[PDB]
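**Q** Here's a structure for you.
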Amino acid sequence: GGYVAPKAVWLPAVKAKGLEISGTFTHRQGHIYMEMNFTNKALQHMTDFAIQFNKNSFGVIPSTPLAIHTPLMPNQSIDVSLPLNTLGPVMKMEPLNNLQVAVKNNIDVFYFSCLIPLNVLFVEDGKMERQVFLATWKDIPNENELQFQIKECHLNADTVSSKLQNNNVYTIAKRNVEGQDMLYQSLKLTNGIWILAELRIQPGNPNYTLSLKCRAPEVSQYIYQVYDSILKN
Ligand SMILES: [Cl-]
Ligand SMILES: [Mg+2]
């Protein structure tokens, strides 16, 4: 299984007439979930739960109604797994991975936003053939290449590769070049956009250089972020 961030408070009870939501996102065998905990810190029973998202960069929507079937009584706390997909309307948000959410119950409708970690959008079929990798890297404009630093990393190339693989980031080739390990990696988003990467591991340097090439370079910063998280967790 890939990296899953710990649940964070998305909607505090005091801003939502007692409704408290905490959440995170996961990806389970090709399926994306918004995993939440709803707690009723009010003095009335809560019913009639419903959820919707604003249009967003990767076209993320719930794929079913929110599965809360019984009144959530005062002091009660339930875990809710909401399946998502990427078939919904697309509107480019800033930041690119922001998701606006509305949750309703019988008391009111409440709004909050949260940030989607892009690794849940990394698809299973994201392993480029070596031949295709080289050709695609070359095809993408050199100006699209962006460099980032994975600070303070001490994992071996092998471990880097295995962890990334667990998050559908595939190592296509490894080059040993005078002690340095150069890992060439591919991944593919739910929207079809490929991201190619060169990770440079040097002896004595506690920082790895991650070089990313993408036809949509605005995405790169976000791949870096979760790449960093996967290596640090
Ligand atoms: Cl719903
Ligand atoms: Mg996989």
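In order, the residues displayed for chain A correspond to 705-937 in Swiss-Prot numbering, which applies throughout.
So how was this one determined? The header says X-ray crystallography, 1.7 Å.
Placed from the backbone N, Cα and C atoms, the Cβ positions cover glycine too.
Looking at Swiss-Prot, the entry for mutagenesis of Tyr815 to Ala says: Strongly reduces interaction with SNAP91, EPS15, AMPH and BIN1 and clathrin heavy chain. Among the mutagenesis entries in Swiss-Prot is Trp841 to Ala, noted as: Abolishes interaction with LDLRAP1 and ARRB1. Greatly reduces DENND1B-binding. According to Swiss-Prot, the experimentally introduced change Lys842 to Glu is described as follows: Strongly reduces interaction with ARRB1. Where Swiss-Prot documents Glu849 to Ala as a mutagenesis experiment, the accompanying text is: Strongly reduces interaction with LDLRAP1, ARRB1 and EPN1. No effect on DENND1B-binding. Record note (Swiss-Prot), mutagenesis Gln851 to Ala: Strongly reduces interaction with ARRB1. The unchanged residue is displayed. The note that Swiss-Prot attaches to the published mutagenesis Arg879 to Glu is: Strongly reduces interaction with EPN1. Reduces interaction with SNAP91 and clathrin. No effect on EPS15 binding. Quoting Swiss-Prot on the mutagenesis of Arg879 to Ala: No effect on interaction with ARRB1. What Swiss-Prot notes for the published mutagenesis of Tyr888 to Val is this: Strongly reduces interaction with SNAP91, EPN1 and clathrin. No effect on EPS15 binding. Abolishes interaction with ARRB1 and with DENND1B. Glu902 to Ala appears in Swiss-Prot as a mutagenesis experiment; the accompanying note says: Strongly reduces interaction with LDLRAP1 and ARRB1. No effect on DENND1B-binding. In Swiss-Prot, a mutagenesis experiment is listed as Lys917 to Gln, annotated with the note Strongly reduces interaction with LDLRAP1. SNAP91 and clathrin. Reduces interaction with EPN1. No effect on EPS15 binding.
Map these features onto the structure and tell me what's around them.
**A** Long-range neighbours of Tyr815 (mutagenesis position) (same chain, six or more residues apart, CB within less than 8 Å of its CB): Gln804, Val805, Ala806, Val807.
A helical conformation is recorded for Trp841 (mutagenesis position) in the three-state DSSP classification.
Secondary structure at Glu849 (mutagenesis position), taken from DSSP and collapsed to helix, strand or coil, is coil. Same-chain residues at least 6 positions away in sequence with a Cβ under 8 Å from that of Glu849 (mutagenesis position) are, in sequence order, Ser915, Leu916, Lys917.
In the structure as shown, the Cβ atom of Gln851 (mutagenesis position) sits within 10 Å of 12 other Cβ atoms.
Its Cβ taken as reference, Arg879 (mutagenesis position) is surrounded by 11 other Cβ atoms within 10 Å in the chains shown. In the three-state DSSP scheme, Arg879 (mutagenesis position) falls into the strand class.
Secondary structure at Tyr888 (mutagenesis position), taken from DSSP and collapsed to helix, strand or coil, is strand.
In three-state terms derived from DSSP, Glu902 (mutagenesis position) belongs to an extended strand segment.
All protein chains included, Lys917 (mutagenesis position) registers 21 other Cβ atoms within 10 Å of its own Cβ.
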**Q** Out of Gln851, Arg879, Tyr888, which of these mutagenesis positions is nearest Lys842 (mutagenesis position) by C-alpha distance?
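**A** Out of the listed candidates, the nearest Cα belongs to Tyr888.
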**Q** Given the mutagenesis positions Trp841, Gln851, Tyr888, tell me which ones have a C-alpha lying within 10 Å of the C-alpha of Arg879 (mutagenesis position).
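**A** Cα within 10 Å of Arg879 (mutagenesis position): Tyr888.
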**Q** I need the nearest neighbour of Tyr888 (mutagenesis position) among the mutagenesis positions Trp841, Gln851, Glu902, using C-alpha distances.
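**A** Result: the closest of the mutagenesis positions to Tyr888 (mutagenesis position) is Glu902.
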**Q** If you check the mutagenesis positions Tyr815, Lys842, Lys917 one by one, which have a CB less than 6 Å away from any atom of ligand 2?
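**A** Among the mutagenesis positions listed, not one has its Cβ under 6 Å from ligand 2.
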